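K.L.:
Sharing a structure with you now.
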Amino acid sequence: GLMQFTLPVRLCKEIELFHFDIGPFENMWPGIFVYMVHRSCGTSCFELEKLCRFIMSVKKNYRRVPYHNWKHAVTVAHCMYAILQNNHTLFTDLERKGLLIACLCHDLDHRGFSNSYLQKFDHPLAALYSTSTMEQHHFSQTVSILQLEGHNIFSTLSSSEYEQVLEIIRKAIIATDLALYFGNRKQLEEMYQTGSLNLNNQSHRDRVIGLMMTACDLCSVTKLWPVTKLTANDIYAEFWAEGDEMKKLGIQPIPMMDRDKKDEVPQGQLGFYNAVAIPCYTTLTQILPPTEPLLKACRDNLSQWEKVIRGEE
Ligand SMILES: Cn1ncc(C(=O)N2CCC2)c1C(=O)Nc1cc2nc(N3CCOCC3)nn2cn1
Ligand SMILES: [Mg+2]
Ligand SMILES: [Zn+2]
């Protein structure tokens, strides 16, 4: 009851910044997450024994793939922590509870392949869930773990608070399908510029939480350049394995996925910063001004990718 999780001084300070890197010591990641739930949510949000049990079952259900792994889950939860701490009074008690859990769970049991590859392989999951295939699977894995004996971290919420939090989590996880992001951001753009955006409108809140999920999920592009560049290697290690598997099915992969098109990586990063990341953090910053450091970090990494193309590294 009287037990604070605490971190060493450098972590205690740096964890509050958007660009924080959770580091290479795997055994400290659960303690980093609990630290963030206690400061974001309070030391009473969850029964500590249940939370610990939930975190370790979540970890066990992430696979040892190069990018979509336990380290990504915790990185995406830290970015959400940073957003929640810098916009304290905009979010309900249930959103603060739900969203950090959503982020920890958002890629549960990912195999390292896109929804596209599951559909071309004819994976069973592609018949169960015709769109947002992996994302419906991640939410399903989340509900499975919540129903393990001793794992229901939400057990002491009213019947209707429980339903609301699982609905926050479902939408937050579905919104990490980047196919859904483009139209969601366009609507958020229009609603903010015509001045119709209304955080009391539940469907507006939904849209804004969806963008927050895209922003946290992409947060590798908002780090110190060395973190950004090394993370890009893990990302392409998956994409090129997917390309290899497309070729085994007798299909030319898109260029993104073709390891023969390594030379073009810098230009593909430019595409990605301009089509996805920059517009994401731009709209996020207009809606939630204290998230500007994500936009600023993204723009700095774009200009690092421009330097790579100009031979200056
Ligand atoms: C940095 N980051 N964080 C997230 C993602 C991302 O997409 N998701 C989906 C799972 C995570 C990317 C990311 O690299 N995206 C990305 C890279 C890329 N390279 C190319 N190529 C290169 C070869 O030459 C042709 C163009 N197209 N292209 C399009 N998008
Ligand atoms: Mg995902
Ligand atoms: Zn993800």
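The numbering of chain A matches Swiss-Prot: 724-1036, in order.
Method of determination (from the header): X-ray crystallography, 2.1 Å.
Placed from the backbone N, Cα and C atoms, the Cβ positions cover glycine too.
According to Swiss-Prot, the feature active site, proton donor maps to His791. Here Swiss-Prot flags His791, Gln992 as 3',5'-cyclic GMP binding site. Residues or ranges marked as divalent metal cation 1 binding site in Swiss-Prot (evidence: experimental evidence): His795, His829, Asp830, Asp940. Under the heading of mutagenesis, Swiss-Prot lists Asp830 to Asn and annotates it as follows: Reduces activity 1000-fold. Under the heading of mutagenesis, Swiss-Prot lists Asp830 to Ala and annotates it as follows: Loss of activity and of zinc binding. According to Swiss-Prot, the feature divalent metal cation 2 binding site maps to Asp830, an assignment based on experimental evidence.
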K.L.:
Cβ within 8 Å of the divalent metal cation 1 site centroid (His795, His829, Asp830, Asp940 excluded): which residues?
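P.N.:
Going along the sequence, the neighbours come out as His791, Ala796, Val799, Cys826, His833, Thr899, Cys939.
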K.L.:
Give the distance between the Cα atoms of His795 (divalent metal cation 1 binding site) and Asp830 (mutagenesis position), rounded to the nearest whole Å.
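P.N.:
Here the two Cα atoms are 8 Å apart.
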K.L.:
Output the one of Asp830, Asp940 that, of all these recorded positions, has the highest number of other Cβ atoms within 10 Å of its Cβ.
P.N.:
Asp830
K.L.:
Measuring Cα to Cα, tell me the gap between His829 (divalent metal cation 1 binding site) and the residue listed as 'active site, proton donor' in whole angstrom.
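P.N.:
It is 10 Å, counting Cα to Cα.
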K.L.:
Helix, strand or coil for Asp940 (divalent metal cation 1 binding site)? Use DSSP.
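P.N.:
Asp940 (divalent metal cation 1 binding site) sits in a helix per DSSP.
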K.L.:
Tell me which residues of the chain lie with their Cβ under 8 angstroms from that of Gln992 (3',5'-cyclic GMP binding site), as long as they are six or more apart in sequence?
P.N.:
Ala955, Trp1028, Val1031
K.L.:
For the recorded positions listed here, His791, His795, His829, which shows the highest count of neighbouring CB atoms within 10 A?
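P.N.:
When each Cβ's neighbours within 10 Å are tallied, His829 tops the list.
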K.L.:
Scan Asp830, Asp940, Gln992 for recorded positions whose C-beta lands under 6 Å from an atom of ligand 3 and note them, or write none.
P.N.:
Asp830, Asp940
K.L.:
Relative to ligand 2, which of the recorded positions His795, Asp830, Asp940 have a Cβ found under 6 Å from one of its atoms?
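P.N.:
Listed by sequence, the hits are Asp830.
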K.L.:
Helix, strand or coil at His791 (active site, proton donor), per DSSP?
P.N.:
coil
K.L.:
Hey, does DSSP put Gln992 (3',5'-cyclic GMP binding site) in a helix, a strand, or just coil?
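P.N.:
The three-state answer is helix.
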K.L.:
Cα-Cα, whole number of Å: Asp830 (mutagenesis position) versus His791 (active site, proton donor)?
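P.N.:
The separation of the Cα atoms works out to 7 Å.
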